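Colleague: Next up is a structure, given as structure tokens.
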2 protein chains.
Amino acid sequence: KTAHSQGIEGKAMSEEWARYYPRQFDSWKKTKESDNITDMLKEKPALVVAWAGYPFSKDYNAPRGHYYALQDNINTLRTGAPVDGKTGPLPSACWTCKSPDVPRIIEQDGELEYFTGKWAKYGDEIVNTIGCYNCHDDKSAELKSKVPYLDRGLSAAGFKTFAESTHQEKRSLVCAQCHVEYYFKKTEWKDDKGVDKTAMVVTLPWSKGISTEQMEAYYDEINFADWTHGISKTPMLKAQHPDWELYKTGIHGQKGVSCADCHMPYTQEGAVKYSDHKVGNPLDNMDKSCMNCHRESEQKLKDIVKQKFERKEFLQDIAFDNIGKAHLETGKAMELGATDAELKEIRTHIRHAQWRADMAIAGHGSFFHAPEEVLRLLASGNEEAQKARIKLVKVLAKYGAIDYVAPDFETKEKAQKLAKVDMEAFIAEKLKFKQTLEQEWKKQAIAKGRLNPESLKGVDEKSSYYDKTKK
Amino acid sequence: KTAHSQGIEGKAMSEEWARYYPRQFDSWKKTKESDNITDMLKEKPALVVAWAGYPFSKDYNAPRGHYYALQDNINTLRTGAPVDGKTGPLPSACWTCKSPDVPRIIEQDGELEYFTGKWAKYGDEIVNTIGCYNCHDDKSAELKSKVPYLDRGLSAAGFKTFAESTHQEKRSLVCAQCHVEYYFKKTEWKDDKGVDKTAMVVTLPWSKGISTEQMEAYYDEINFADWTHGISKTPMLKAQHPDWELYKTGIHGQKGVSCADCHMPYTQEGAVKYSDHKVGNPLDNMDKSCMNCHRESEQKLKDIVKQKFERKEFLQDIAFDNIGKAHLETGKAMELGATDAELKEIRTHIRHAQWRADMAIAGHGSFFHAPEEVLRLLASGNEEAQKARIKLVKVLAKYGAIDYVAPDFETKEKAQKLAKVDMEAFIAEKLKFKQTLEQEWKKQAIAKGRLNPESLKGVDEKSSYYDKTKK
Ligand code: HEM
Ligand code: HEM
Ligand code: HEM
Ligand code: HEM
Ligand code: HEM
Ligand code: HEM
Ligand code: HEM
Ligand code: HEM
Ligand code: HEM
Ligand code: HEM
Ligand SMILES: O=S([O-])[O-]
Ligand SMILES: O=S([O-])[O-]
Ligand SMILES: [Ca+2]
Ligand SMILES: [Ca+2]
Ligand SMILES: [Y+2]
Ligand SMILES: [Y+2]
Ligand SMILES: [Y+2]
Ligand SMILES: [Y+2]
Ligand SMILES: [Y+2]
């Protein structure tokens, strides 16, 4: 039993847990150190063509420290510029994996109500970032999954629920509350007062299993599309950080090595063992993260990972180049008057190509977590994309355009022009929101006592569209 | 110093070494146990289209035990049906990696003379299979490379020579005398008696380095082709078992684990350590071959290898399907009258596609030795093949044939018809050779005392074209 056996008042605010766990609080806060913004649309402008007609063609950066998750949610152009709790492009579900205020609100209002409405609905309530309460019971301090969709997905794919799993299983599943692929399943429901509502509910596409191909069958069976492509009008699927599913999968996952083993390694101090809560890049910390199970140099091992990264880049760039070309060639065929029936098989190829390639690259550690599956997926994706292009040559031929050359998209600017993204307009609208409604959120939350301004230190210094310089 | 410090009379005949090393002799002979013939043209008839116009479109089986190497050389349809020492399709170099009689003849007649003439030249001389004298000095019993091309290649690629290497390096290099990619470099020379000769000399394509792409540049720079494709008339490159180069490469090679560690593991008996000379499949022997360095089950580890194999199959089948189609589409474009200039870029793509995919699959353990490089290569190959096909669609369009569908090649029979291989004729001609000149070889060698008929026990019971049933 703990020094807080009856619970913690203000549990959602990680700082409340500091009185019991100063060591874990101090390392947890250090993810403030991972403050770099890598604009992935800038590195990989092919992704803009890929995501044409979708919010990720606006703004898409690489992950940084958990210290930034809530602010990044607010900052991304993907969440747009709500003017109140009923406006803005995105639903309430976008909060789900960013805040210990999520379980707080779910446990107070119910899952369906939580998943009902606009992201802006909870702006002055969902104010704390990735916190102790996302992973830990506030009485026992035991690892807990705080989100019901995870057990739902687990069961569906035949795994044990969180409660049913081993401790070593749990040390990965806590991560898997967030670090998995999801879709929003539009859900009709009735409240306590009898009103008709519609919830958009986080759903793990795991009921045929956790492989890319099994999820592909899942989505195909239900004829699901995340968006209709802005250039090719293909019914598209978006992969988002299938980190756990692919880790599963890979030799370390197979061997039973948990996420926490590399990302939260132990420091022994006599009778007391302590987990590093500074979740970051394990290569920054190889003695503790790797060298319990690996003999031989840090350096050789860092070089082996670099080599994996470069193999992944190689196949990634190929796949997304042919994916991009295929979308563009398809838009061209459309302009020339080619029919839906004439393009249906092409579009199915593009949908599958991109599903597989996105599933490979959407988890930023997968190139390491499951290198062979990653390469196999990117190679499989590219093959679908190439089959699309061979068929496209013929369709273009049929309409007099066999010599058509898809435009280039080697810069983010050129790519966003093709995708018809008025980023400037979006940034302007965004800043206005940050300057007005965002500050009203943070002011109100601080007044209500839901937010401690200590947690805002350097959290809002950078985004893909500004950089004050300091974070 | 050894019990044979002055050398061994009849060193080429491994049985001569038995008086000193009964334990190693007994396990060495046990590779007679690996007697299965897997006709790879039957499993993978796409390889017939790939090798159209080349001997491997006749006969190509998977490796079996070293006990069979010399007889398989004699049996393969690739060596055809010489009627004497000046006939038959293939040169003397085909003996090089099959027999301890090779170093014997090189050391007696010189490298250039050895490499001068037809394979049939040495039929009654090269009569012992893979023997102690291929790897061991007959005075010290120390590991030795017996072939000068290996050090030549080693130096060229910047590695230490055999003599310069560590013992653990040597325990892989002994294998690398044979288990590497090679080409025959036509070489003009003058003998002792002043006559003009031409040697076809085994050359490691390693002077730009040992990567697939480095060898590709090697061959491109010299405008080298192994054959001109029988269907597409592409200048082709043949990969042959780049086992060492790819192992190099892979995590085990990187970590310094030698071929001998898995393939020739140790048995400790007090003061005495003994290497298993039965070179075979290490999964048959996992306690000794794997479980010194791996904790956890044999079974999980066997399952992990199976999974690698199936990923390799998946990308292999894709690549060789598009390679096959590309050759066929190219032959079709030729029939319609397309020009060399119109096909040059296509052909370059096909040459590179197949070079890379063949380099991936030509070493039968590479899917395990270097799984990530294997997948990356097959994915790279397929991409070249797909680029070829997109360009081909246009060339076919230009000649009225945009709707052309390449024939299928899903059986060896169908594939050999397309490749114009009269296998029946070849088999008939072969049997005649085995029934006459082959038996004269073996009779004469046994008379001269170069061959002990004990070594022929069950060695000639099977091939791709007969099976007496017993081996
Ligand atoms: C111990 C289990 C977890 C592991 C191993 C893990 C791993 C990581 C890593 C390595 C990063 C990037 C950090 C960096 O750039 O150095 C990251 C970022 C992120 N993680 Fe986790 N994580 C875990 C738990 C969670 C949970 C439970 C959630 C959801 C509540 C979550 C949501 C996020 C988000 C939203 C980001 C991006 C943050 C940003 O860019 O601002 N993670 N995680
Ligand atoms: C559409 C609603 C959502 C929005 C607008 C949103 C926003 C973001 C942003 C801005 C990032 C930082 C990197 C980037 O710029 O992309 C991020 C990363 C992340 N998000 Fe979300 N999020 C949404 C839904 C979700 C959900 C439902 C989950 C969990 C089931 C989740 C989990 C994560 C995780 C684990 C990362 C870090 C790993 C990575 O980025 O690859 N997010 N999200
Ligand atoms: C400041 C907030 C946090 C506090 C006060 C806290 C507290 C603790 C404590 C007391 C332990 C046990 C001792 C130890 O291993 O150090 C622990 C371990 C652990 N925590 Fe946290 N934690 C926090 C944040 C988080 C979050 C957000 C996650 C999930 C993403 C998480 C996941 C884990 C994991 C996986 C272990 C390993 C436990 C084991 O080995 O069984 N922690 N934490
Ligand atoms: C399912 C459990 C795991 C999760 C959720 C997880 C999460 C992640 C994330 C989000 C990243 C991207 C970091 C970034 O670029 O922002 C990453 C990378 C990485 N992870 Fe994991 N990881 C898990 C398991 C593991 C394990 C078991 C290991 C070691 C065996 C490991 C080691 C690494 C390494 C070496 C990288 C690349 C370095 C980096 O980019 O940070 N991870 N992981
Ligand atoms: C970020 C730190 C780590 C790095 C960079 C790393 C690196 C590697 C690499 C490159 C492999 C080869 C597998 C492949 O091709 O993907 C491997 C295998 C393996 N690693 Fe890790 N690893 C790390 C952490 C760990 C930890 C914490 C454990 C133990 C709990 C572990 C145990 C293993 C095991 C058991 C294998 C399978 C090979 C074997 O049986 O020894 N690793 N690791
Ligand atoms: C210790 C170093 C070596 C290793 C690890 C090795 C490995 C192997 C393996 C695993 C096989 C297939 C056996 C089976 O089917 O179970 C094989 C076959 C073969 N090896 Fe080696 N080998 C080595 C040395 C050599 C040498 C020095 C030569 C050349 C003189 C050679 C030439 C061959 C040939 C020609 C075959 C195919 C034989 C046939 O199908 O009849 N190997 N080797
Ligand atoms: C063109 C001349 C040659 C011929 C006719 C020939 C014949 C054969 C045959 C019949 C096999 C058994 C498997 C099969 O049916 O393909 C084989 C395998 C093998 N040969 Fe050759 N050989 C030649 C040149 C070479 C050379 C020069 C080397 C060494 C530098 C070599 C090394 C090997 C090795 C290591 C294998 C077993 C590995 C594998 O087959 O993938 N061979 N060869
Ligand atoms: C019947 C013929 C052979 C005999 C009598 C023989 C003899 C021996 C002896 C006495 C040893 C040292 C003790 C031991 O480790 O068992 C040895 C080891 C070894 N032999 Fe052989 N050998 C034969 C065939 C071969 C062949 C054809 C190869 C090459 C393909 C080969 C490669 C090796 C290797 C790699 C070792 C390991 C030595 C070490 O660990 O340093 N042997 N052999
Ligand atoms: C360059 C050194 C090596 C050579 C020349 C070599 C040779 C080969 C050959 C020719 C095969 C194909 C067997 C067949 O299907 O006929 C093979 C497969 C295999 N080798 Fe190696 N090998 C080497 C290194 C290693 C090492 C270091 C390991 C273990 C770490 C290993 C383990 C295996 C395994 C598990 C297979 C697949 C099982 C099989 O098909 O026999 N090899 N090797
Ligand atoms: C045929 C028997 C063996 C099998 C089936 C096997 C299997 C594996 C596998 C699957 C990996 C993961 C790397 C990958 O993805 O390719 C690995 C890594 C590794 N193996 Fe092996 N292996 C064998 C023999 C050996 C031996 C004899 C040694 C030691 C001399 C060894 C030492 C290692 C090392 C050092 C790693 C790197 C991961 C680590 O650092 O632990 N293996 N092995
Ligand atoms: O948008 S979040 O799922 O990465
Ligand atoms: O023909 S031999 O090089 O496998
Ligand atoms: Ca999704
Ligand atoms: Ca070659
Ligand atoms: Y308190
Ligand atoms: Y990062
Ligand atoms: Y004797
Ligand atoms: Y075999
Ligand atoms: Y691997």
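In chain B, numbers come from Swiss-Prot; the residues present are 37-507, in order.
The header says X-ray crystallography, 1.7 Å.
Here the Cβ of each residue, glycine as well, is placed from N, Cα and C on the backbone.
Okay, these came from Swiss-Prot:
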- B:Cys130, B:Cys133, B:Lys134: heme c 1 binding site (BINDING)
- B:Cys168, B:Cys171, B:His172, B:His313: heme c 2 binding site (BINDING)
- B:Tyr218, B:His277: substrate binding site (BINDING)
- B:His288, B:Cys326, B:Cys329, B:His330: heme c 5 binding site (BINDING)
- B:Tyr218 to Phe: Reduces nitrite reductase activity by over 99%, but does not decrease the low sulfite reductase activity (MUTAGEN)
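Tell me about the surroundings of these features in the structure.
Modeller: Residue density at B:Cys130 (heme c 1 binding site): 23 other Cβ atoms are found within 10 A of its Cβ, drawing on all protein chains shown.
Applying an 8 A CB threshold to same-chain residues 6+ apart, the list for B:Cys168 (heme c 2 binding site) reads B:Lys47, B:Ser50, B:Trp53, B:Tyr57, B:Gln60, B:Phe61, B:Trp64, B:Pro136.
B:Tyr218 (mutagenesis position) counts 22 other C-beta atoms within 10 Å of its own C-beta, drawing on all protein chains shown.
Just so you know, the Cβ of B:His330 (heme c 5 binding site) picks up 13 other Cβ atoms within 10 Å once every protein chain is counted.
In the three-state DSSP classification, B:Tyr218 (mutagenesis position) falls within coil.
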Colleague: Where the distance is taken from Cα to Cα, which of the binding-site residues B:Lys134, B:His172, B:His277, B:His288, B:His313 turns out closest to B:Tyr218 (mutagenesis position)?
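Modeller: It is B:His277, whose Cα lies nearest.
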Colleague: Helix, strand or coil at B:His172 (heme c 2 binding site), per DSSP?
Modeller: strand
Colleague: For B:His288 (heme c 5 binding site), what is the tally of other C-beta atoms lying within 10 angstroms of its C-beta?
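Modeller: B:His288 (heme c 5 binding site) is surrounded by 18 other Cβ atoms within 10 Å.
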Colleague: So for B:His277 (substrate binding site), how many other CB atoms are inside 10 Å of its CB?
Modeller: 20
Colleague: Does B:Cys329 (heme c 5 binding site) have same-chain partners at least 6 apart in sequence with Cβ under 8 Å from its own Cβ, and which are they?
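Modeller: Residues satisfying the criterion: B:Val293.
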Colleague: What other residues of this chain sit with their CB within 8 A of the center of the CB atoms of B:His288, B:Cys326, B:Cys329, B:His330, the recorded heme c 5 site?
Modeller: B:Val293, B:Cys298, B:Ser325, B:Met327, B:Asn328
Colleague: Please check the binding-site residues B:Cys130, B:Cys133, B:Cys168, B:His313, B:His330 against ligand 5 and give me the ones with CB under 6 A, sequence order.
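Modeller: From B:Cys130, B:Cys133, B:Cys168, B:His313, B:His330, counting a Cβ under 6 Å from ligand 5 as near, the near ones are B:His330.
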Colleague: Near B:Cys133 (heme c 1 binding site), which residues of its chain come within a Cβ-Cβ distance under 8 Å, counting only those 6 or more away in sequence?
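Modeller: Non-local contacts for B:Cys133 (heme c 1 binding site): B:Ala105, B:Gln213, B:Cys214.
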Colleague: Would you mind listing, in sequence order, the residues at least six apart from B:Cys171 (heme c 2 binding site) in the same chain with a Cβ closer than 8 Å to its Cβ?
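Modeller: Counting only residues 6 or more apart in sequence, the Cβ neighbours of B:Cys171 (heme c 2 binding site) under 8 Å are B:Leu179, B:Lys180, B:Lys182, B:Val210, B:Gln213.
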Colleague: Compute the C-alpha separation of B:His313 (heme c 2 binding site) from B:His288 (heme c 5 binding site), stating it in Å without decimals.
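Modeller: Cα-Cα, rounded: 21 Å.
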